[PDB]
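What follows is one structure encoded as structure tokens, with my remarks underneath.
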Amino acid sequence: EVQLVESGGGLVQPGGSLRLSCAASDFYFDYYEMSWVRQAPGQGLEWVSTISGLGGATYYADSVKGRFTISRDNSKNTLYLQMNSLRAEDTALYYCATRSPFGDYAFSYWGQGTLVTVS
Amino acid sequence: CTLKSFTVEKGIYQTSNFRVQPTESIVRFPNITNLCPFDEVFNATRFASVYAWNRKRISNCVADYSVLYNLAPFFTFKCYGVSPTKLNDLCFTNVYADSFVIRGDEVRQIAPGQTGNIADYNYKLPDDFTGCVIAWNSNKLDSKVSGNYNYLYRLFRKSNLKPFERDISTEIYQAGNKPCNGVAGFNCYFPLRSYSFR
Amino acid sequence: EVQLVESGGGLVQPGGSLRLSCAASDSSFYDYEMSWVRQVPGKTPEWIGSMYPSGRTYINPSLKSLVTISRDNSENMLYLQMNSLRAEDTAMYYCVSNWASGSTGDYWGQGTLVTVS
């Protein structure tokens, strides 16, 4: 199959900022939808935020309503993640997953993911 | 002392109960000395996958749980229903050993009630699970620096797997409404994908 | 009573196509899985491909578009047609029947030695 990578930082102080970039290519992205899904160390998965390709409406989680904002760049086929006001309990390996809206609740593809720890 | 007074009047008073103390510690366990191969599922060669977990029925045994600790570090020895220790004094009728290999972060899902990807599509434990899960890292025996893809796991399934069910089928999945009728292409993802252990 | 006999063993050069296959005994080996594996000396084996009874064939993600295993004979045998030979293809190829649950119920058959110069 086809799968690509995601880069960014690996460590950030509790109060700084970080710009994560999931870079995709050779994919039907503009009609698909993308989302970030974190994984706390020792816990399960948690949906952070999602963006659509049809209208571009974004949907964040209740815990990250006013701290996380994302934007998909269709010219570069990449997904950005600009995190604000990083606390100490938000350390998790963020996964970059895209799926089709006209399907089921199962993620189609999963990114590589990288763990970012906060002091 | 039972009346809390240094002077007792005339009469009859109940003080304690004459309970005879025990003498011996008779055990009387069954007649079984055949130490069955309990090391055939712990120290063996390459291990089963999760979609084809090996279930060995172990009966007519002398379960010596003091042999799995002198081996490699065994982590997450969580017994649900019984204590981790004190297992050398109970006589079970027939036990079952389900052996497989999972990821490091996926060891939490092997527990009653926990959900996810491995506990819903590969191996589900019931809520009344009266057993013990024993995990240990095998980064030196199951990993090499070449690209390890000899361990498969199921990602897509129609419904959640019921407790104690082995799904070894190879029916193609359908993420959409297109009748793929067995082509393994767009919206026809293969239900069994391989791991990556580096 | 399983005496799987392999073939295809020999000496080849990079650029050819290896057509190796192990013969199954006259019995109902189907309804159970069947796969192939190599035994390159130095470390543990490496699984290359599977021959699931449904017909769906899954290949190792590392060796994609280089090895192909089909079942269009359906009589007693499989097929292993692999191209794009390299210098690291000199291993001991085996055909395991009950793979993904082996070491307790798998039957390793014969073993052939191939070498690519």
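Residues 301-498, in that order, are what chain B shows, numbered as in Swiss-Prot.
According to its header, this structure was worked out by electron microscopy, 2.9 Å.
In case you wondered, yes, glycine gets a Cβ from its N, Cα and C as well.
Quoted from Swiss-Prot, the note attached to the mutagenesis of B:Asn343 to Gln states: Reduced viral infectivity. Contacts of B:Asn343 (mutagenesis position) defined by a Cβ separation under 8 A and a same-chain sequence distance of 6+ are given as B:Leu371, in order along the sequence.
In three-state terms derived from DSSP, B:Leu452 (mutagenesis position) belongs to an extended strand segment. When Cβ atoms from all protein chains are considered, those within 10 Å of B:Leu452 (mutagenesis position) total 20, not counting its own. For the mutagenesis of B:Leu452 to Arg, Swiss-Prot gives this note: Increased resistance to neutralizing antibodies. Decreases HLA binding to NF9 epitope. Increased binding affinity to human ACE2. The structure shown keeps the original residue.
Experimental mutagenesis at this site is recorded by Swiss-Prot as B:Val483 to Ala, annotated: Increased resistance to neutralizing antibodies. Cβ neighbour count for B:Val483 (mutagenesis position) (all protein chains, 10 Å cutoff from its Cβ): 11.
The Cβ of B:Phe490 (mutagenesis position) lies under 8 Å from the Cβ of B:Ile472, B:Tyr473, B:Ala484, each of which sits 6+ residues away along the same chain. According to Swiss-Prot, the experimentally introduced change B:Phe490 to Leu is described as follows: Increased resistance to neutralizing antibodies and human covalescent sera neutralization.
Here Swiss-Prot notes a natural variant, B:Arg346 to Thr, with the remark: In strain: Omicron/BQ.1.1, Omicron/XBB.1.5, Omicron/EG.5.1. Counting Cβ atoms from all protein chains shown, B:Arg346 (variant position) has 19 others lying within 10 Å of its own Cβ.
Quoted from Swiss-Prot, the note on natural variant B:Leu368 to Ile is: In strain: Omicron/XBB.1.5, Omicron/EG.5.1. Classification of B:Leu368 (variant position) by DSSP places it in coil, neither helical nor stranded. If you take the C-beta of B:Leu368 (variant position) and look for same-chain residues 6 or more apart in sequence within under 8 angstroms, you find B:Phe342, B:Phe374, B:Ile434.
According to Swiss-Prot, the natural variant B:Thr376 to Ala carries this note: In strain: Omicron/BA.2, Omicron/BA.2.12.1, Omicron/BA.4, Omicron/BA.5, Omicron/BQ.1.1, Omicron/XBB.1.5, Omicron/EG.5.1. Around the Cβ of B:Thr376 (variant position), the same chain contributes B:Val407, B:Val433, B:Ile434, B:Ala435, each under 8 angstroms and 6 or more positions distant in sequence.
Swiss-Prot lists B:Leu452 to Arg among its natural variants, and the accompanying note reads: In strain: Delta/B.1.617.2, Epsilon/B.1.427/B.1.429, Kappa/B.1.617.1, Lambda/C.37, 19B/501Y, Omicron/BA.4, Omicron/BA.5, Omicron/BQ.1.1; Contributes to cellular immunity evasion and increases infectivity.
Record note (Swiss-Prot) on the natural variant B:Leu452 to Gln: In strain: Omicron/BA.2.12.1.
In Swiss-Prot, a published natural variant is listed as B:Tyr453 to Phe, annotated In strain: B.1.1.298.
Long-range C-beta contacts of B:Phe456 (variant position), restricted to its own chain and to partners at least six residues apart, with a cutoff below 8 Å, comprise B:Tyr421, B:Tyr473, B:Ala475, B:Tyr489, B:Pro491. Annotation of the natural variant B:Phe456 to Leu in Swiss-Prot: In strain: Omicron/EG.5.1; the original residue is retained in the structure shown.
Mapped onto three states, the DSSP output places B:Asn460 (variant position) in coil. For the natural variant B:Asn460 to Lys, the note given in Swiss-Prot is In strain: Omicron/BA.2.75, Omicron/BQ.1.1, Omicron/XBB.1.5, Omicron/EG.5.1.
For the natural variant B:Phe486 to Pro, the note given by Swiss-Prot reads: In strain: Omicron/XBB.1.5, Omicron/EG.5.1. In this structure, B:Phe486 (variant position) belongs to neither helix nor strand by DSSP; it is coil. Note: B:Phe486 (variant position) has non-local neighbours B:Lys478, i.e. same-chain residues 6+ apart with C-beta under 8 A of its own C-beta.
According to Swiss-Prot, the natural variant B:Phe490 to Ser carries the annotation: In strain: Lambda/C.37, Omicron/BQ.1.1, Omicron/XBB.1.5, Omicron/EG.5.1.
Checking the recorded positions B:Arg346, B:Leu368, B:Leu452, B:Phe490 against chain C with a Cβ-Cβ cut-off of under 8 Å leaves B:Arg346, B:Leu452, B:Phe490. On a Cα basis, B:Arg346 (variant position) lies 13 Å away from B:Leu452 (mutagenesis position). Checking the recorded positions B:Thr376, B:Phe456, B:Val483, B:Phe490 against chain A with a Cβ-Cβ cut-off under 8 Å leaves B:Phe456. B:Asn460 (variant position) has B:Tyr453 as its nearest neighbour among the recorded positions B:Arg346, B:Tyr453, B:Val483, going by CA to CA distance.
Each of the variant positions B:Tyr453, B:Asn460 was assessed for Cβ neighbours inside 10 Å, and the highest tally belongs to B:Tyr453.
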